[PDB]
Every structure is written in C-alpha cells, then in structure tokens.
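**Student:** Sharing a structure here in structure tokens format.
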2 protein chains.
Amino acid sequence: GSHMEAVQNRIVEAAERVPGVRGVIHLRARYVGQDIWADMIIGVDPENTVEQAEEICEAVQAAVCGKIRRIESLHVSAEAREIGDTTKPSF
Amino acid sequence: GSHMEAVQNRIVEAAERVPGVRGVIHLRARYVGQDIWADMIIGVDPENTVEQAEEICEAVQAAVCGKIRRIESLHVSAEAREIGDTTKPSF
C-alpha cells in the first residue's frame, strides 16, 4: 500500500542522488517473504555510452541497497532521458 | 504455458533479427484480455551511445509488433552485452 509507496519513494529519493541519474522512469516492487525485490529503470544522458549508463546503474544499485536494508534484490537498467523531456514517465 | 513459451520464442526469434540486437536478456509476457502485453530487455554493444540503443529498441518494437499481431503492447529497453559475455542471462 502506502508503505510500498513509502519504500518506493525512498528508492526514488536515494537513486536520484546518484550522479548520472536523470530521474526514475519505472519502478516495480514487491515482497518475497520479509524481503523486497525491486526492478527499476532510470534515465541517463542519451549521449552517454551504454557502458557508462550500466555503471551508473551499478552505483544506483549500491547506493539504494546500502540505504534500504530490506531490499534483498534490486535490478537497475537504463533508458534515454533528455533534459527537458516529457516523452517518458517520471516520479 | 508452452503457448506463452511459443509466443516468447517468436518474440525472441523476431527481435534477434533486428540489427544492433545482441540477444534477449529478459522477457516477461502476459495476456490482458485477448491481447498480449510484453516487456523486454535486449543486449547491445556497450560502446553504442544510449540514444543508439534506444532506437535499436524502437526498431525491435516495430519488427516484433508487425510480426506478431496479438501483441497490443511491447516495451523494449536495453542493457550492455559484450560479444563473449556470460555475466548476463540469455534465451
């Protein structure tokens, strides 16, 4: 419910502190037992190479997991996001 | 079941014909009513820019949707995939 909205809000807040992150585009999260499994897609500069985005996602993984200990699993991949962009969703 | 495996097999086969696609890494698919909604993540060259991967995903969207008319919705985003890579899943 709102506790899932709350943790997702914290996921988003934490991921948006990591350099290279241009907002969270998608996020799904559920409990399996006591733990949380999340799946996220972040926005990054289109002109970044895929390798660069990948490692931005790796940092987002480390920051978000360290910040929120309930998460057992967090998958992070990326999509293109220009600065003044409204062609993709955000939080 | 295997009909969902069958359509996913066709999704994969079709998406792997599109240039820039280095295999399908993830795929989830379900019916909502009579139609199929799929979500996919493909592998692309790490050295490609994100904009380039994005448009590879756009082409994969057009090819897979045109090939399989049951799909009402297909979301495609990308991840890094080197040539001799075994650090990510495949089909």
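One-based numbering along the chain as shown.
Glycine residues also receive a Cβ, built from the backbone N, Cα and C atoms like all the rest.
So Swiss-Prot has the following annotated:
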type	residues	note
BINDING	A:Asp39, A:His75	Fe cation 1 binding site
MUTAGEN	A:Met40 to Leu (Swiss-Prot position 250)	CTD behaves like wild-type
MUTAGEN	A:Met40 to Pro (Swiss-Prot position 250)	Severely impaired magnetic response, cells make very few, small magnetite particles, less MamB and MamM protein accumulate. CTD no longer dimerizes, CTD has cannot fold properly and is unstable
MUTAGEN	A:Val50 to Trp (Swiss-Prot position 260)	Significantly reduced magnetic response, many fewer, much smaller magnetite crystals formed, still stabilizes MamB, CTD dimerizes, binds fewer cations
MUTAGEN	A:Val50 to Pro (Swiss-Prot position 260)	CTD dimerizes, binds fewer cations. Loss of magnetic response, still stabilizes MamB
MUTAGEN	A:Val50 to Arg (Swiss-Prot position 260)	Loss of magnetic response, still stabilizes MamB, CTD dimerizes, binds cations, dimer interface is tighter and twisted
MUTAGEN	A:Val50 to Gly (Swiss-Prot position 260)	Nearly wild-type magnetic response
MUTAGEN	A:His75 to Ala (Swiss-Prot position 285)	Wild-type magnetic response, no change in magnetite crystal size, number or shape
MUTAGEN	A:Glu79 to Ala (Swiss-Prot position 289)	Nearly wild-type magnetic response, fewer magnetite crystals of normal size and shape
BINDING	A:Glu79	Fe cation 3 binding site
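So where do these features actually land, and what's packed around them?
**Tutor:** The DSSP secondary structure for A:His75 (mutagenesis position) is strand. Other Cβ atoms within 10 Å of the Cβ of A:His75 (mutagenesis position) number 15 in total over all chains.
Sequence-distant contacts of A:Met40 (mutagenesis position), defined as residues of its own chain at least six apart whose C-beta falls under 8 angstroms from its C-beta, comprise A:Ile11, A:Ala15, A:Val24, A:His26, A:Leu27, A:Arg28, A:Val60, A:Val64, A:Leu74, A:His75, A:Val76, A:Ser77. Under the DSSP three-state reduction, A:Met40 (mutagenesis position) is assigned to strand.
Taking all protein chains in view, 24 other C-beta atoms sit within 10 angstroms of the C-beta of A:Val50 (mutagenesis position).
Secondary structure at A:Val50 (mutagenesis position), as computed by DSSP, is helix.
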**Student:** Out of A:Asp39, A:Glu79, which of these recorded positions shows the lowest number of other CB atoms within 10 Å of its CB?
**Tutor:** A:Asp39
**Student:** Taking each of A:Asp39, A:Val50, A:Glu79 in turn, which of these recorded positions have a Cβ less than 8 Å away from a Cβ in chain B?
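**Tutor:** Only A:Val50, A:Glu79 pass the 8 Å Cβ test.
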